[PDB]
2 protein chains.
Amino acid sequence: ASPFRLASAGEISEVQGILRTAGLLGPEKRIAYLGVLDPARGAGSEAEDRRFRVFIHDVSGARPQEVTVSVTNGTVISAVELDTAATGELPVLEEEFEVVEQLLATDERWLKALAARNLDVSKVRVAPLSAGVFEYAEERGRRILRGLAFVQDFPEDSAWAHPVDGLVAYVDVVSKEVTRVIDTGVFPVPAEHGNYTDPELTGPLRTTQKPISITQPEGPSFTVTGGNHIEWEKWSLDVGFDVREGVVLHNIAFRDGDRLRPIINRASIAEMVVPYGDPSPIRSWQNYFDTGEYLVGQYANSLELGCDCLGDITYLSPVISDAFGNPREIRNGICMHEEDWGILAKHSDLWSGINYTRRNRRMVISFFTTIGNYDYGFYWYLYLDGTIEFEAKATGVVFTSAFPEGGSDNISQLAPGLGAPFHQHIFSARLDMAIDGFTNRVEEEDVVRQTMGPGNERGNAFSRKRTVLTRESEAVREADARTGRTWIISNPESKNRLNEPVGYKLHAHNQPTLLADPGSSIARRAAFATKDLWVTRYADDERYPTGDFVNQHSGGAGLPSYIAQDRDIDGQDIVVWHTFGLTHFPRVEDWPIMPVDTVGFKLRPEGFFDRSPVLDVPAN
Amino acid sequence: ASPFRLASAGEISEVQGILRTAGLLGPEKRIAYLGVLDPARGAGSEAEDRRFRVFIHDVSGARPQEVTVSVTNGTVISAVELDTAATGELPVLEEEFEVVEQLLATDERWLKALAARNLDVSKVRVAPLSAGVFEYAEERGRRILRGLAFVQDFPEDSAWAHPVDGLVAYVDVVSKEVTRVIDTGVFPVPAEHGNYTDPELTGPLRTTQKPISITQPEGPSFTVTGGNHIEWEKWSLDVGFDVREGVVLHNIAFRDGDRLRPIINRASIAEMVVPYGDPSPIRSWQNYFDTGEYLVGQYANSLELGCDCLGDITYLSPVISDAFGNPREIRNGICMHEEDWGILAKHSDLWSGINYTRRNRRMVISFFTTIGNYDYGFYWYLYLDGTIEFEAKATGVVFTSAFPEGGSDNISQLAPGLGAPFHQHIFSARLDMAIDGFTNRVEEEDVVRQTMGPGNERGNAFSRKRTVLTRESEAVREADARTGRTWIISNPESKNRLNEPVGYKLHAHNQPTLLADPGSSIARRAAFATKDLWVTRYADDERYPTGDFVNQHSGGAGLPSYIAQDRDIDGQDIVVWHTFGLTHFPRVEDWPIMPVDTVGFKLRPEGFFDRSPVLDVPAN
Ligand SMILES: O=CCc1ccccc1
Ligand SMILES: O=CCc1ccccc1
Ligand SMILES: [Cu+2]
Ligand SMILES: [Cu+2]
Ligand code: NA
Ligand code: NA
Ligand code: NA
Ligand code: NA
């Protein structure tokens, strides 16, 4: 009955039938994106209308289309032809991954470059990399991928250990033309293998690890109803799944006595970008938006009990569309479980004689995605004390190059002749806030140092200041770790028992933002990544910080266009966009497969409750 | 046999006998500190000599003494009389906690102040707070404590809910004189109770939490030999305990193939300070050094299985001295266990078809201490991949005041009439480094942004720079989150297979350092806390960042005095001192007992290994 339920196989099959009957899904068509639309604001009309948004690619060169369909009524709501030179290309199709390698294998320039290196074409894998927008006028309005080559010595070899540097090609995947092959010189192909399951490399496996057994003999503390509605330790929320964003959290609320109090209306990772800092023309164009260009949800892993998720696990298996509109289940794509989280509160009092200890726990909602060499785990955490936390776990295989003789200021050496270019991993969290309702505002809070003098004669005082962000043009903010800068989202019309507005405080990790020159192509296309915090006024069509069509879009779409409207955000329906990321100088220990590194953010209640919300937790 | 073994009851009883026979432990004497000395550098002589350092207080006014004794030989090595006006007072004695309240209860000025407030003297608890050094010339060379009052309505009442503001007293605990009583005006005593075990405040306890069972059916993966030597998943270390510092880690090393490779010679939290930012004369002197003034190890809790430590726990029960030289066991004062820590590494490869997942785990060594209203957990973590992490968990009850009518820039309101002054919690980690041996150096690493132009035509390049710290005068460093600043400790004489110096990278949380005016008394006494990182040349007697006698010391001791020697630290035996802390603006949710908040730091290998060190972890 819930409008926030996961898409079903039957819904997707109906979408397929509707599109087919409307003449929109002929043999030349491919679905590049399909997802359910959220209910519009003011859905208190009980009018169930399940709508789906579809991007339809055409492999014959005809214009792609954006289509909205109602599965409830069986109708096409709207269908628009896209001019991709203007608004951007559609996301990369899984079936195009192989097309780049296949087209290059018959190109005489490519074969000549491989022949000079004595590389057998049958052993050469080509990574299908997004193109961006640079100096090549012939690419405007064409669907381009760029290819970088890696050697596989045998079918189970890790090709990443064998980059073919000095060589890059550009391909038009619709007309099936290789537009350019650039060969800047012969680099030795690094010869050491990177096969992390080869006993020669691992040595004998440890026999010293004894099992850790995590069980719940009475089952878990959370309940799941209607497929995707979670209730856990006063929390309530709906777990959604979208092929672009992955796991999406809806209607996060906390039951405080008799009242269900909303906190966040929608939480998602709405974009991520990996920019490379190597100035070599072989890679200086390389910036991939895993979310906006490739769609991280379609590459979600099936998670194995005992390996990926340990404990008493409840799974969800989301359904997505394939390129022809058939429903495809991602079996066990989402893990949900609770975890012990150490001490919650503790005090032994010298005067009352009372000794008190309580344990903490968290609810975990997670999925793992794989796009080429990189793998990421996305983790949402809910804690007993009202804290909400997100954490990204980055692992997989670092993207490699040759390591030049005489060194490099922009590449680290991992193995003889093997390099790893510097890069960043930058995420955008989109938090459609609803602190006790939709009337919200953001304050920036800084520590204030005070000078010794009158009223502060011993020079010990310090304070803080809060600055209300009142319009979008002043709501683009940067971090300041040295002044302890945080941001508070509050509801000025909802007060705690001390007559102060209820609020939540956002704690950032204060990692560096986008390092590229502000005049660069990537700074224009990933403008969101140049600042730590953006606040916009909610609007139905403002979904992604980069715009709807990221692939080969020339720049400026998304957040910089939204905030130009300079809307009132002081006590309004607002959305917080938080940029956070890792800056990766690869280390030898990252090779041949990288141990997890993490980054994230958290929100803690700030006068939201009238006292500690975990006084009613029992003593274990 | 190990020189790093925990002190035994028999050793402490021998110390007592030696001191007694030497005439040093008469009825007027109290042991204020007793601890075992670490072996001197170059202990490869196998000459076992267990030495103990003792601070001896005299309750009759005679000069205190510092004494070093050899329990192996049964001799006093040295005994020095202390001039406390010059070098500082001895740490606070547990038995002085009650003396402040008892002395005030017979002082006519104190009784007059309580009578005006209609407070029964039998219900008034007095916190025994360290005095610091301010404007009062009569305090120099006297042992002073300052008292702040709290009402207990009944024996099990939380007195912290009932601060008596506007009133402070100073007491000489040796001459037993109340030197000053300051009454700045009547504030209402806040009336709401803060009894977090009262059903009226908690409401009915949750019945929704189902058990989480963590067991190890084959026992834990670590071994303990010689009482305190740990081996776990290639890690080796000794767990020490000192009454001032608490848990101390010695000889941290990692078995890399056939070689035991040292990493850290000694790791400890060598000081912590809690400065208050309230300019009221009632509290503007308030700064307590829990480690240096009160000794956090003597207040370690006995940790309960299933409540404080969950899982298959191995306990240590350290032995300390009481004030008369009798050994006292802290039963179950240290928890040790391993914990699952999620995914270690994961990759599903599109070209090789290999799907690979490994799980992480960490070894946990922890203790919990309670000093008055505050409780802290100290956690050391060792991870499979070579990471070392420290985390402090702060909980307990916030220190309270009245909340003034008309508000405050330096106090937050927690309940009607009840305030909580702003403050910080700042720690100093002392890391006596031994990266592959004692020839170490520190580099500061900053991200380097590059301008678009020749050699960087697309404006994407970024780099990093490393600055070697060569002498102590240039080794006082501050954080810079915006440039991704970290510090690398390396061994220039020990190289990995790529011919690069092996190293470890220190990752700070980049929280604000000491906020007080640089001209203040606390900035002089806690100078370590004004900067994020200090590097000194190792010396036997340079143990604490604040000096040996912190209580009522006038300032400048410790790190600022050490670095004035301007010693060579480029490829030498060096010690890293890292300042890190929390800045606490108390929130309503911190009351009446505070949920845990955390802060810490970590060190990750940086080309220490020749590849990932966890390739030999099995597949679970
Ligand atoms: O993460 C997207 C870039 C990519 C895609 C496929 C193979 C290698 C790299
Ligand atoms: O943490 C040391 C300060 C303190 C000591 C005893 C009671 C309250 C506060
Ligand atoms: Cu990376
Ligand atoms: Cu605090
Ligand atoms: Na355009
Ligand atoms: Na909103
Ligand atoms: Na002095
Ligand atoms: Na050292």
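Note that chain B is numbered according to Swiss-Prot, with residues 9-628 shown in order.
Recorded method for this deposit: X-ray crystallography, 1.8 Å.
Just so you know, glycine gets a Cβ as well, placed from its N, Cα and C.
Annotation source Swiss-Prot lists active site, proton acceptor at B:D298, citing similarity to another entry. Non-local neighbourhood of B:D298 (active site, proton acceptor): B:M280, B:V281, B:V282, B:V304, B:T377, B:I379, B:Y382, B:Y384, each in the same chain, at least six residues away, with C-beta under 8 Å from its C-beta. According to its DSSP assignment, B:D298 (active site, proton acceptor) is helical.
For B:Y382 (mutagenesis position), the count of additional Cβ atoms within 10 Å of its Cβ stands at 19 [all protein chains shown]. What Swiss-Prot lists as active site, schiff-base intermediate with substrate is B:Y382, and the listing cites similarity to another entry.
If you look up Swiss-Prot, you'll see B:296-307, B:379-384 marked as substrate binding site. Contacts of B:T299 (substrate binding site) defined by a Cβ separation under 8 A and a same-chain sequence distance of 6+ are given as B:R252, B:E253, B:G254, B:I277, B:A278, B:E279, B:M280, in order along the sequence.
Following the DSSP three-state reduction, the secondary structure of B:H592 (Cu cation binding site) is strand. B:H592 (Cu cation binding site): 21 other CB atoms within 10 A of its CB, across all protein chains. Feature annotation from Swiss-Prot assigns Cu cation binding site to B:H431, B:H433, B:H592.
Reduced to three states, the DSSP call for B:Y382 (mutagenesis position) is strand. Record note (Swiss-Prot), mutagenesis B:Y382 to F: Loss of activity. The unchanged residue is displayed.
Around B:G305 (substrate binding site), the same-chain residues at least 6 positions away in sequence with a Cβ under 8 Å from its Cβ are B:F249, B:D250, B:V251, B:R252, B:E253, B:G254, B:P326, B:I328, B:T377. DSSP assigns B:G305 (substrate binding site) to a helical segment in the three-state reduction. Other C-beta atoms found within 10 angstroms of the C-beta of B:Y296 (substrate binding site) number 23, with every protein chain shown included. Across the binding-site residues listed here (B:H431, B:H433), the residue whose Cβ sits among the most other Cβ atoms within 10 Å is B:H431. B:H592 (Cu cation binding site) sits 15 Å from B:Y296 (substrate binding site), taking the C-alpha atoms as the reference points. DSSP assigns B:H433 (Cu cation binding site) to a strand in the three-state reduction. Around the Cβ of B:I379 (substrate binding site), a 10 Å sphere holds 21 further Cβ atoms from the protein chains shown. With a CB cut-off of under 6 A applied against ligand 4, the recorded positions B:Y296, B:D298, B:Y302, B:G305, B:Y382, B:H592 are reduced to B:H592.
The residues near the Cu cation site, meaning same-chain residues not in B:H431, B:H433, B:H592 whose C-beta sits within 8 angstroms of the mean position of the site's C-beta atoms, are B:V282, B:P283, B:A402, B:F430, B:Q432, B:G589, B:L590, B:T591, in sequence order. B:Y302 (substrate binding site) sits 15 Å from B:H433 (Cu cation binding site), taking the Cα positions as reference.
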